[PDB]
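One structure below.
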Amino acid sequence: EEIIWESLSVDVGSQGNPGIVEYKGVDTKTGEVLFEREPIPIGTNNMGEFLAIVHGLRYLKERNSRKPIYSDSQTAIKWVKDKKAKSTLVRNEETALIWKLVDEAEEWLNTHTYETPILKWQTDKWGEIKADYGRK
RNA sequence: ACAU
DNA sequence: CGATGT
Ligand SMILES: [K+]
Ligand SMILES: [K+]
Ligand SMILES: [K+]
Ligand SMILES: [Mg+2]
Ligand SMILES: [Mg+2]
């Protein structure tokens, strides 16, 4: 503890896993939605969580903001730190789009810098992350 | 087991 | 109940 209220919170939403994947980013203090990704027909929860963090890094850098990012995904936080999304999702024609976005997000991480702290949202102490979709 |  | 991940 405790919550850094001056932050951006991100989360994935899906219809199936693998299935249709979307994500959004919100102001932790207010819940204002700051970005939302158009649904991607097939992806995994963890690919979506990864894309959401990277989009948040890009969003904050473009705006010269030093705010931290909260994610509830141990996996996606590690993948961003490693600059490598270690997804098991088959690469085929159906999954081409999500894998293109994941590849492009890795490419961005490998060509840009950032100081943004990427913090674990402590769901067991604080309840659901503010960017949650309410689908569970 | 933990995080989704 | 099923799936994605460390
Ligand atoms: K949900
Ligand atoms: K959760
Ligand atoms: K498991
Ligand atoms: Mg989540
Ligand atoms: Mg959620």
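Here Swiss-Prot sets the residue numbers for chain A, with the shown residues being 61-196 in order.
So how was this one determined? The header says X-ray crystallography, 1.4 Å.
Cβ coordinates are placed from backbone N, Cα and C, and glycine is handled just like the others.
If you check Swiss-Prot, you get these features:
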- A:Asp71, A:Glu109, A:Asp132: Mg(2+) 2 binding site (BINDING)
- A:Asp71, A:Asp192: Mg(2+) 1 binding site (BINDING)
- A:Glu109 to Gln: Loss of activity (MUTAGEN)
- A:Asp132 to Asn: Loss of activity (MUTAGEN)
- A:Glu188 to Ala: Strongly reduces activity (MUTAGEN)
- A:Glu188 to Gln: No effect (MUTAGEN)
- A:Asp192 to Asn: Strongly reduced activity with manganese. Loss of activity with magnesium (MUTAGEN)
Spatial neighbours, same chain, of A:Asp71 (Mg(2+) 2 binding site) - Cβ under 8 Å, 6+ residues apart = A:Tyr83, A:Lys84, A:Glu109, A:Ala112, A:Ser131, A:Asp132, A:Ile189, A:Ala191, A:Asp192, A:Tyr193
Candidates A:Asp71, A:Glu188, A:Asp192 (recorded positions) with CB under 6 Å from ligand 4, in sequence order, are A:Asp71
Anything from the recorded positions A:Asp71, A:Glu109, A:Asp132, A:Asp192 with its Cβ under 6 A from ligand 1? List those in sequence order.
-> A:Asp192
Is any of A:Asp71, A:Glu109, A:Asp192 (recorded positions) within Cβ reach of ligand 2, i.e. under 6 A, and which?
-> none
Cβ density check for A:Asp192 (mutagenesis position), other Cβ within 10 Å (all protein chains) comes to 18
Could you tell me which of the recorded positions A:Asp71, A:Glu109, A:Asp192 have their C-beta within a distance under 6 angstroms of some atom of ligand 5?
-> A:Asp71, A:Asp192
Of A:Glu109, A:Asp132, the mutagenesis positions given in the record, which has the fewest other CB atoms within 10 A of its CB?
-> A:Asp132
Tell me, by DSSP, whether A:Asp71 (Mg(2+) 2 binding site) is helix, strand or coil?
-> strand
Ten-angstrom check, please: count other Cβ atoms within 10 Å of the Cβ of A:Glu188 (mutagenesis position), all chains counted.
-> 13
